[PDB]
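To start, the structure under review is shown below, and the notes come after it.
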Amino acid sequence: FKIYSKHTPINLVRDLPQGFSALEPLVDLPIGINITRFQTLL
Amino acid sequence: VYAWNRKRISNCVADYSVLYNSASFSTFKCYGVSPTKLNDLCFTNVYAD
Amino acid sequence: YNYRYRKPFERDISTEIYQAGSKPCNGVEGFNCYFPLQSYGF
Ligand SMILES: *[C@@H]1O[C@H](CO)[C@@H](O[C@@H]2O[C@H](CO)[C@@H](O)[C@H](O)[C@H]2NC(C)=O)[C@H](O)[C@H]1NC(C)=O
């Protein structure tokens, strides 16, 4: 399991910003769990 | 064999030529590498399943 | 009796019965509902 990700303050907050960017490999987890589901948390 | 131990051997060094020479195993074989070469290897992990 | 069988590095804390016939076997043993966790002559 890998996370690529990128964080910034923004001007426009409810709908997606235009212009270019890329996400960077902040995580790798070679733990072998056979994921089929996910959920958001508070 | 269903609960098989996915032991992520990690953050470590070993000699594998001793394993290759060892009489402890009724079978020992290597596939992507020939078994004499193993002391020259390096890995992110070995999952000792 | 402690050694028994349930894919390419497939693993979970779960197991289920083989449909050895058309039957929905419910994990229950029978003719063409043969139990998956067969005992070994260790
Ligand atoms: C990850 O999980 C799935 C099930 O969620 C595995 O699917 C099994 O695959 C084998 C063939 O390799 C089938 O015969 C089984 O019937 C499948 N099981 C189930 C419950 O559907 C899948 O193989 C797993 N991934 C790996 C690489 O093992």
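Note that chain A carries Swiss-Prot numbering, so the residues on display, from first to last, are 201-242.
For this deposited structure, the header notes the method as electron microscopy, 4.0 Å.
Cβ coordinates are placed from backbone N, Cα and C, and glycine is handled just like the others.
So that you can see what the record holds, here are the features copied from Swiss-Prot:
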- A:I210 to V: In strain: Omicron/BA.2.75 (VARIANT)
- A:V213 to E: In strain: Omicron/XBB.1.5, Omicron/EG.5.1 (VARIANT)
- A:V213 to G: In strain: Omicron/BA.2, Omicron/BA.2.12.1, Omicron/BA.2.75, Omicron/BA.4, Omicron/BA.5, Omicron/BQ.1.1 (VARIANT)
- A:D215 to G: In strain: Beta/B.1.351 (VARIANT)
- A:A222 to V: In strain: 20A.EU1 (VARIANT)
- A:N234 to Q: Increased resistance to neutralizing antibodies (MUTAGEN)
Where the criterion is a Cβ under 6 Å from an atom of ligand 1, which of the variant positions A:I210, A:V213, A:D215, A:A222 meet it?
none
List, in sequence order, the same-chain residues at least six positions removed whose CB sits under 8 Å from that of A:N234 (mutagenesis position)?
none
Restricting to the same chain and to sequence separations of six or more, state which residues have a Cβ under 8 Å from that of A:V213 (variant position).
none
